Amino acid sequence: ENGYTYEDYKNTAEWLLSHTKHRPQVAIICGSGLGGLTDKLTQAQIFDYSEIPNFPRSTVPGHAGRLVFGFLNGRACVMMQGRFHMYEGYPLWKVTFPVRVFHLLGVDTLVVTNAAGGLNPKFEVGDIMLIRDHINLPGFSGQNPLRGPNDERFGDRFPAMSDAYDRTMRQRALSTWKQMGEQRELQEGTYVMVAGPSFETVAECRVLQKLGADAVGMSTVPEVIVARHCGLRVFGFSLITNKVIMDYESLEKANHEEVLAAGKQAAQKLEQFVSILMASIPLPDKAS
Amino acid sequence: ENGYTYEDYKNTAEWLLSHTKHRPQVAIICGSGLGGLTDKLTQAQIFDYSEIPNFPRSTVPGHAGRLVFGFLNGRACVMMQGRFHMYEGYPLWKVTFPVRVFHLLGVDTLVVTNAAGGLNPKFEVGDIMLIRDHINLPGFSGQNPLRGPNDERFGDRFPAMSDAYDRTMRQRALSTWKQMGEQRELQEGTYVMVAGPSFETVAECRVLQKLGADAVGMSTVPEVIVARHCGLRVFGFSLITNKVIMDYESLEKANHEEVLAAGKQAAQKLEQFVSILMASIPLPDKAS
Amino acid sequence: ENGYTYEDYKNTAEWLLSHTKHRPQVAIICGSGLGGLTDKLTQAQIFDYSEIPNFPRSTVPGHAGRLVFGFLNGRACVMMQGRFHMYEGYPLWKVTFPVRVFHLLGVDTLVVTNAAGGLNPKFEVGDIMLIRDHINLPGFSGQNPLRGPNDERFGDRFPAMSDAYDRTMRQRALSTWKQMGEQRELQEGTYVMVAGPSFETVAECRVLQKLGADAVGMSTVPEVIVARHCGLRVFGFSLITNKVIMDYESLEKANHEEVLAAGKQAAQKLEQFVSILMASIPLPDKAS
Ligand SMILES: O=c1[nH]cnc2c1ncn2[C@H]1CC[C@@H](CO)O1
Ligand SMILES: O=c1[nH]cnc2c1ncn2[C@H]1CC[C@@H](CO)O1
Ligand SMILES: O=c1[nH]cnc2c1ncn2[C@H]1CC[C@@H](CO)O1
């Protein structure tokens, strides 16, 4: 985990402990425009990234740069509003530092969210996709958050990712959606991480499509991965904010204004979802 | 753009201004063996990379390591003879530093050239290919020149690349070729950037082929990308210097001696082309 | 070769010379659990990585962290028990430093081994695969050991990899296997390097499969590549330690305990193989 040491994590976890009365169980990292979830907490105790000991700040635009503590629909969460991306300069051991601290803080579940582009045509903007799998492109080329000496206090050298996106939690998600009897089904498919801040070209989109991806994005994977390394339960969704183009002869392209998505009903649609889903995450009590 | 600051760009742009009387409009970055284009300028004022304030030098072999100023077939260009490649150690924010300076210098068009390998069988060495699209392999894994804090004085955080290789300029190129009624057509296809200085293996070539690439090379993309980020018009060609191999049972491989291509008629064929094409790049006057 | 200089290599080669009487011809780099080969040497003179001048140490767990010198089945080898991987923090110019020193030491052949995952279904664990080709994933994204200024004292700027895994030595391997009339054939196929220490997901495995890979692993390529750059003869095998998963609905995943493979007969099976194969590597005498 180059950069930080165990004790850096300990010292930050502890600092958090002795500065909040909350002992979170589920850590939620909100993607673009889905940070409204913070609103729904209770007994909320906000923490500015910067105020915490070794916490990677979030540049100057880190307006939504805070770690909120509270209770949501039954569980004592800890939310990350506004995360770190590879594309902004953060080496991956800064991007994923939270996940290690959430672990030592006591977390045992991580529900990671993000807005992503739509590659699967069956997807339509506004859609919500269940990450059943991911393709760690940067990781293939060495951009893996576990590069460097491994700490057997955190996990194994070679953790398997075959499993990562918890199966049961996916049943429960498919099901909770149906319970809400929602208009439009809870999409499910493979999520592909691509770093670059620029948006995919039509030649790029096509390789991802053949590659098996369904939604493309620029984060999540580093947090998914290091969480699993820790032994955290993991599941997540993607807010399809825009359909990804294809050559032939187009007329559109892709813009961030499409973030209107991340804020429109869609946003707060996933928020209700994520809220109700708190009721389907097992307690540490090993419930019986 | 880690490494340099806005003012580093300003200070270099200005230095260039107050050291040349030329206010270039089109910046041309010449690939291997196609640097003969410099010959054709007029009112040529050569500048040694090294003499310019923050300009990345080009090692010791930077013989063809200069930025020539002048007029070509009607426009006041600024040419880069001998560029920087990832494979020689340059972090991408040094490779692409010129494109930012050409921008502040006033440029509004960039015609980037390179020699590339032939993947599409329809290609035959000597051929010239029109880059209609590109696959930014390094970029997928984080090797994107826009990594780091974004400067809204240069462009947007998430620029789309869906478009990059200007459409009209491609009509004009296909057309100008036909105007010259040239022997052999102006190929067009997708260009794939691969970093490594070594040459592709037969297992590698095959993945690129299925991946959609037509020509493979080791540059251009970083300059294409940062140009678009700036709002520069962009179009380019590749000089197929050698056909890329495929398993089965071969007898050849790939060598740099194949640069004979980059210097043979082919070279100066693209040079006449690029020269005449100056007549088809719109003026800043918004011509009417 | 950023990091070290020619003289760093010279100073280490020489140090090795004036500290051993052995002038090795074949350098063997043993993969996981196949380091038992060291046992079979004779006139063995062990050297602790750390004791050698610029030699990258191997962390604290570098127990099997030594460079053994001796004679094996006829040739004066030099073996690397326990290599360096990208995933442990080593920049590739440290990972591959040995290959440069083995070169200056006089080596002219490198037989590299590794344990790898099975992607080709025809593969069955325990199997041994002949690396006929490789797909340098990290290399595509810039992770190539030849990045930086090139030393024409070592090799060419753009070395071709079209060839790398010596053809004749493969005939001899297929043949020697048949000579032993072994139970189970000497598999042959394409080896794909993936960096990350974590194990491939089912979405990842599928892209590698379509990509053409047969076995997947996390090393070898950097050593294969820099060897060829030097002009070393190269050939290698992979010990399929585990079959790689695929979605649908599985029940297994991948664990390091599967290293039981690397140590079981399989291990010492490749060891006899590699030993007998010493008899099929040409001598520097240009035998006649
Ligand atoms: O089509 C897409 N490709 C890649 N990343 C995407 C796409 N759509 C959304 N994002 C992610 C990456 C950054 C942020 C911008 O809103 O959202
Ligand atoms: O087949 C090829 N693959 C990759 N790069 C290539 C190929 N052909 C040319 N170049 C580019 C990369 C470096 C320079 C050497 O002349 O030209
Ligand atoms: O399925 C696999 N995928 C990637 N690397 C693998 C696989 N199997 C073995 N290794 C390599 C990488 C590290 C070491 C762990 O024993 O062996």
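Sequence positions for chain A are given in Swiss-Prot numbering; the residues included correspond to 2-289, in order.
Method on record in the header is X-ray crystallography, 2.8 Å.
Each Cβ is built from the backbone N, Cα and C atoms, and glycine gets one as well.
What Swiss-Prot says about this one:
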type	residues	note
BINDING	A:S33, A:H64, A:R84, A:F85, A:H86, A:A116, A:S220	phosphate binding site
BINDING	A:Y88, A:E201, A:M219, A:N243, A:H257	purine D-ribonucleoside binding site
MUTAGEN	A:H64 to W	Reduces catalytic activity towards inosine
MUTAGEN	A:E201 to A or Q	Severe loss of catalytic activity
MUTAGEN	A:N243 to D	Reduces catalytic activity towards inosine, hypoxanthine, guanosine and guanine. Increases catalytic activity towards adenosine and adenine
MUTAGEN	A:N243 to A	Reduces catalytic activity
MUTAGEN	A:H257 to W	Reduces catalytic activity towards inosine
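Features per Swiss-Prot, on structure.
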| residue | record | Cβ within 10 Å |
| --- | --- | --- |
| A:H64 | mutagenesis position | 10 |
| A:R84 | phosphate binding site | 26 |
| A:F85 | phosphate binding site | 28 |
| A:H86 | phosphate binding site | 19 |
| A:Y88 | purine D-ribonucleoside binding site | 22 |
| A:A116 | phosphate binding site | 25 |
| A:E201 | mutagenesis position | 26 |
| A:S220 | phosphate binding site | 24 |
| A:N243 | mutagenesis position | 21 |
| A:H257 | mutagenesis position | 17 |
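Neighbour count (other Cβ atoms within 10 Å of the Cβ, all protein chains): 24 for A:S33 (phosphate binding site). Closeness to chain B is evaluated for the recorded positions A:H64, A:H86, A:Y88, A:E201 by Cβ distance, with values under 8 Å counted; counted residues in sequence order are A:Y88, A:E201.
When the recorded positions A:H64, A:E201, A:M219, A:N243, A:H257 are compared by Cα distance to A:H86 (phosphate binding site), the shortest distance belongs to A:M219. Among the recorded positions A:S33, A:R84, A:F85, A:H257, the residues whose Cβ lies under 6 Å from any atom of ligand 1 are, in sequence order, A:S33, A:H257. Its Cβ placed at the centre, A:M219 (purine D-ribonucleoside binding site) has 24 other Cβ atoms within 10 Å. A:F85 (phosphate binding site) sits 13 Å from A:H64 (mutagenesis position), counting Cα to Cα.
The subset of recorded positions (A:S33, A:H64, A:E201, A:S220, A:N243, A:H257) lying with their Cα within 10 Å of the Cα of A:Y88 (purine D-ribonucleoside binding site) consists of A:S220, given in sequence order. In three-state terms derived from DSSP, A:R84 (phosphate binding site) belongs to neither a helical nor a strand segment and is classed as coil. You'll find the Cα of A:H64 (mutagenesis position) roughly 11 Å from the Cα of A:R84 (phosphate binding site). With respect to A:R84 (phosphate binding site), the closest of these recorded positions in Cα terms is A:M219, chosen from A:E201, A:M219, A:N243. Classification of A:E201 (mutagenesis position) by DSSP places it in coil, neither helical nor stranded. Per Cα geometry, A:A116 is the residue among the binding-site residues A:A116, A:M219, A:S220 nearest to A:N243 (mutagenesis position).
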